[PDB]
Amino acid sequence: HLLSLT
Amino acid sequence: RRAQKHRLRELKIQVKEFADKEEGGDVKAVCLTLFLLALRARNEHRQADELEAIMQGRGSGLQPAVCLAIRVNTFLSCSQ
């Protein structure tokens, strides 16, 4: 998900 | 509130479309990361990681043992 992205 | 809603209804429906077409109805994380990227490019990151801790769910209060640790390590009396 987007939270997992830096 | 309704005045700025009327001012930004195009914006709401626009990033609504972009949320449905990018990650499929994922307005929360996209709008959140937009706020984070903007306010970190603002270079005022205390507010940024404060919002990160409060929206992740990081607890405000803390353990008693850590209070005991800092009290012992600073050599402070119970009165102070």
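Numbers in chain B come straight from Swiss-Prot, and the residues shown are 401-480, in order.
Yeah, the Cβs are placed from backbone N, Cα and C, and that goes for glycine too.
Over in Swiss-Prot, the protein carries these features:
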{"type": "MUTAGEN", "residues": "B:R401 to A", "note": "Allows robust hairpin activity"}
{"type": "MUTAGEN", "residues": "B:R402 to A", "note": "Defects in converting nicked products to hairpins"}
{"type": "MUTAGEN", "residues": "B:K405 to A", "note": "Reduced hairpin activity"}
{"type": "MUTAGEN", "residues": "B:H406 to A", "note": "Allows robust hairpin activity"}
{"type": "MUTAGEN", "residues": "B:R407 to A", "note": "Impairs DNA-binding and reduces hairpin formation without affecting nicking activity"}
{"type": "MUTAGEN", "residues": "B:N443 to A", "note": "Impairs DNA-binding; when associated with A-445"}
{"type": "MUTAGEN", "residues": "B:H445 to A", "note": "Impairs DNA-binding; when associated with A-443"}
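Everything Swiss-Prot records as a feature, shown here on the structure.
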| residue | record | DSSP (3 states) |
| --- | --- | --- |
| B:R401 | mutagenesis position | coil |
| B:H406 | mutagenesis position | helix |
| B:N443 | mutagenesis position | coil |
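Around the Cβ of B:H406 (mutagenesis position), a 10 Å sphere holds 9 further Cβ atoms from the protein chains shown. Separating the Cα atoms of B:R402 (mutagenesis position) and B:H445 (mutagenesis position) is a whole-number distance of 30 Å.
Each residue contributes its Cα atom, and for B:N443 (mutagenesis position) and B:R407 (mutagenesis position) these two points are 28 Å apart. Using a 10 Å Cβ-Cβ cutoff, B:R407 (mutagenesis position) registers 9 neighbours. In the structure as shown, the Cβ atom of B:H445 (mutagenesis position) sits within 10 Å of 12 other Cβ atoms. Distance noted between the C-alpha atoms of B:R407 (mutagenesis position) and B:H445 (mutagenesis position) is 29 Å. Taking each Cβ in turn and tallying the other Cβ atoms within 10 Å, the top scorer among the mutagenesis positions B:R401, B:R402, B:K405 is B:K405.
In this structure the C-alpha atoms belonging to B:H406 (mutagenesis position) and B:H445 (mutagenesis position) are separated by 31 Å.
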